[PDB]
Amino acid sequence: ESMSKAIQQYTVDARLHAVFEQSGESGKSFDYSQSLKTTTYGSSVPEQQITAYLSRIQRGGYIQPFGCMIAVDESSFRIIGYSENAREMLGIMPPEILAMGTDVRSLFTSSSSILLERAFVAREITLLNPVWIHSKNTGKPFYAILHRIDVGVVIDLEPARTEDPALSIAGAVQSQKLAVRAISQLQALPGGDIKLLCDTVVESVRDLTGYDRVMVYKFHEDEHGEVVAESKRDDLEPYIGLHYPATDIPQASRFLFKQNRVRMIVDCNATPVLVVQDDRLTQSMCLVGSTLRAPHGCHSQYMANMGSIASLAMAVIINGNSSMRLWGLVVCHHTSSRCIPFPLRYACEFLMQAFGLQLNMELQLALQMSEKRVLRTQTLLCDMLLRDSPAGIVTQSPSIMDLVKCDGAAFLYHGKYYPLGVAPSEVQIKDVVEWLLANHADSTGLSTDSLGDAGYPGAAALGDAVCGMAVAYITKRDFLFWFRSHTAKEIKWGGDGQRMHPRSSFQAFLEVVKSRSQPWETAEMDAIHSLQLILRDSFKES
Amino acid sequence: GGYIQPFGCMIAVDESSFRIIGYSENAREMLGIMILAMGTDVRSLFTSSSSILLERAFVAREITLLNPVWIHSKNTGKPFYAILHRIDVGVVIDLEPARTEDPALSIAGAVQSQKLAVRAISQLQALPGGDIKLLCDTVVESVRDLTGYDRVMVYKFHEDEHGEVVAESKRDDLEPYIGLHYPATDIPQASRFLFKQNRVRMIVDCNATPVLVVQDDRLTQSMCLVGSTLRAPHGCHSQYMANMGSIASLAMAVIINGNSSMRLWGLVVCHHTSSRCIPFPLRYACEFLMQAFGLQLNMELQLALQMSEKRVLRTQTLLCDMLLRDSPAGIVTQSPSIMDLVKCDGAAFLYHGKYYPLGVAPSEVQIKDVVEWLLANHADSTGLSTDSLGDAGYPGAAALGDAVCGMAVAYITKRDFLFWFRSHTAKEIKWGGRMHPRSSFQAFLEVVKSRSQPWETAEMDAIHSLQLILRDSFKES
Amino acid sequence: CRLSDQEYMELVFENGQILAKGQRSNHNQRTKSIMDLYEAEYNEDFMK
Ligand SMILES: *[C@@H](C)[C@H]1/C(=C/c2[nH]c(/C=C3N=C(/C=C4/NC(=O)C(C=C)=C4C)C(C)=C\3CCC(=O)O)c(CCC(=O)O)c2C)NC(=O)[C@@H]1C
Ligand SMILES: *[C@@H](C)[C@H]1/C(=C/c2[nH]c(/C=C3N=C(/C=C4/NC(=O)C(C=C)=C4C)C(C)=C\3CCC(=O)O)c(CCC(=O)O)c2C)NC(=O)[C@@H]1C
């Protein structure tokens, strides 16, 4: 609960939120780059700040102005809190018919009230959720979604289209059949490739909903994000290949995304609506599950600046080792207000579940194939060692470079230096050996992601050619070296960090990963250790 | 023309002009009429909005993606769920009455079908992907919960199209059908094709009198009711279900990807004791769940194949390493033996006269008899594998009995041999419990008597690779 | 092995840790099939 990146990131999220609020209240501008650079990834924040930040994110009392919210008490159908625009929406206004402490069954029709009562007294699962009801005065058809909080029942009322109910049923059956066809097309795919799966999913999603842009974000181990697929609208600027820092999506927001699968924002420029509450209630309402919760000012400003006006984010969940893990998101962006009906969200959730299942497929199969390939390469290297001198393992192919994904390899055998690919010079590797034996003497290995942060005084003159170094202690005098270059070499996107724009996010990310290679995975270290054990035994036999 | 179960209607019309060409015999009484006669317009039999929806469905290229349609009757106004398909002759519509006439509850049910499917699939994906029995048990539990039938089982079709119940959930007053096998003849190939096409088949009442479909006197041949969901079951299957005890059934289809074209891995069959009709949203929730079931089954199958390949490779490597040390006679003298490379009940090695058995193997006399028989017929070959010693050429198979039914031999030079044996397929089947499942069982046994499980391709290639290793090693010396 | 309904949870910070405390800690579990629930709730009798 300390070494994990999420817990450290919580305090940074709280600090950035506090900085944003302070800049907003004092009539200033939220400087993205300076704020991100000033606060580090550590933790120097007391309990009160974290508690207040969590309460503000979860209990804010502000909903989007496209639907109304009413909370009641399960005991006697008594209103204990409501949104203002409800009086606008239900048509109650011209003895008060919407005053706190009233009966919520007197706001709708008799049949709607009976259906509400049947959906109210219930059990672990109820079969009327959402309900289709009609207001008492006008007759506006409303979709009512009910959920439970610690003090009562929260009802989100969203307006529906006034038409023949046959068309209402058709608008759901067609939207579900489109998702079924998309899933069926996903099934009949040549396995073994993830890129094709993502490129099919983006097109299916864009054909289903109909937004102006669809992208897939994948989260790495660092917990930052990368765009892996995109389906734009021709004249729009492409974003594929973009990398943005981890702080762009706070951990609490990631948790919320994992809780409610599909989250939709209709307009980023509309005025949020206040929610009036009771005097007896201790704390504000919990909008942690309401489908009307308004986004915080930071994300609204970001969306307004970058160009999107609407949004619809869905969660990609896989099984981690029971336990669920957020692999990434599939996000649709538009350029105007857009509010899709309710069945489309369920169809999108179905498609996302199928996508997650196939993703688990491909990940596990790829891991097994990697294990098989590593085993074959190790066996061939052992055969080469048996047939010739040890130096043979670096002379012909396959060589030690084929063991793990890297940019260079090196073998040091009794002063003899065998470099393959990009590698340091003779004196450079001599100084590397000196430092390694001076600092880490009693060890069987060392894996660092940056020779600068590790403590090597020669990393600066070493350059960007090599940044990560994995070492295997064959003996006290002979070592095995794997060298990897900096992350920015494979980072390529076709694109004064004051505003909050994707260009500024890319600049911040490139600042973050300066002089740092990709993470050393565990399987690579396992293969290195196996090779080290075999080589140690073979050389001890001699 | 065919027959239909008496819980719906059947109307076939011309695509171009909505011109009736044939109707079911109960259509003129369930739609509230008495007009239908012969050759009338369907738009005149429904309301204006329903007619508009029907025309919109007709015009669209893919007649699917617009099913079902919640049309309304005109003479009575009761709702009618309608399903449409194409028969190359015209468009065929099946009308199943809806018992929720409320315009407010119908939309709630139409959305709750999706919600229930999503909840069930979310429950499905929580399990780890490392076994199939857990998946099947979870699926049958969820299907029983959603449908509320009296029994739910899963059938698995083997390489010879015979079935085996692998998972079951029942109301504990009846005999448990888990572990039973039936021959391939119990399911016709045409029925398997139909299950591959329409991945749902529901029978409401096996004793219900079928209704004849009236045709037209201007078209040749009988219209194809294959795609219809109202097709009456055959008399043989009705008799089978009546004898078994079940009266209603709902068979789904589990479809996986194979060598691309799909392959029918098996079914998921639900049985009741009385006529059960079930409402539409639950049916569609189960239909949506079956797709995720198929996806996860394909995942598990591919992962299991990869794991088996890895295990076989490791076992072969260990065997080769043990062979290289000292004499090649040490293969059988150590705990890792030949019986781990293949799923066999016995192994044997004939090397320079001396014979090394392991497990269920024949005696030396029968061994040299087998060697003589092999050298008689198959002398120039490199290997052989018979799932039954008898019926294949061995005259002495009668002496072996039901313990060496299956055999697989690999010659080393011309006189040293490696044998993998196998007993008959009746020592791993228990089923502790006139057409009836009792009759189908042990008739499957007479079908498969004196025969072992067929040797799979992976085992054959493993044996070939090992044999090549023996040839290389013995050529080295 | 019950279908149940989605239950929402809220992060709280207690004892120097981030724990996802649930909303309502909850008897009378369901003992009838979803088919019976559908046949009971979707009863259009009060429209007479
Ligand atoms: C201000 C407090 C900080 C902040 C808050 C915040 N962000 C989100 C959600 C997202 N942030 C996204 C950021 C980017 N940046 C990109 O480079 C990019 C696309 C190329 C986007 C859109 C992002 C991907 C999301 C997820 C939703 C989406 O795709 O729009 C939220 C949650 C909002 C909600 O409840 O829906 C909050 C509160 N983000 C910052 O950048 C500030 C540091
Ligand atoms: C008579 C003509 C032959 C015949 C025809 C036939 N069978 C089916 C479908 C099934 N047959 C099943 C048989 C069994 N026997 C069992 O041991 C067992 C369960 C343990 C069952 C239910 C079987 C598994 C099916 C599919 C499921 C089902 O529908 O119940 C059909 C197709 C019927 C249709 O879909 O219209 C036909 C025509 N079966 C025989 O056994 C006779 C030799």
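In order, the residues displayed for chain B correspond to 111-144, 156-380, 392-565, 578-621 in Swiss-Prot numbering, which applies throughout.
The header says electron microscopy, 3.1 Å.
Just so you know, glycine gets a Cβ as well, placed from its N, Cα and C.
Taken verbatim from Swiss-Prot:
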type	residues	note
BINDING	B:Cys357	phytochromobilin binding site
MUTAGEN	B:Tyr276 to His	In YHB; constitutively active and stronger interaction with PTAC12/HMR/PAP5 in the dark. Constitutive warm-temperature response with the warm-temperature transcriptome derepressed at low temperatures
VARIANT	B:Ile143 to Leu	In strain: cv. Kas-1
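Here the features listed in Swiss-Prot are placed on the structure.
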{"residue": "B:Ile143", "record": "variant position", "Cβ contacts under 8 Å, 6 or more apart": "B:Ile156, B:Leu157, B:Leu166, B:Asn196"}
{"residue": "B:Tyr276", "record": "mutagenesis position", "Cβ contacts under 8 Å, 6 or more apart": "B:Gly284, B:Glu285, B:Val286, B:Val287, B:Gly398, B:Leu399, B:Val400, B:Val401"}
{"residue": "B:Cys357", "record": "phytochromobilin binding site", "Cβ contacts under 8 Å, 6 or more apart": "B:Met579"}
Field: DSSP three-state assignment for B:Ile143 (variant position)
entry: coil
Task: With 11 residues left unmodelled between B:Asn380 and B:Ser392, could you check how far apart their Cα atoms sit, in whole angstrom?
output: 6
Interval bridged by 11 absent residues [Cα of B:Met144 to Cα of B:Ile156, Å]: 8
Secondary structure of B:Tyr276 (mutagenesis position) (DSSP, helix/strand/coil): strand
Field: Straight-line distance in Å that links Cα of B:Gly565 with Cα of B:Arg578 while 12 residues remain unmodelled
entry: 17
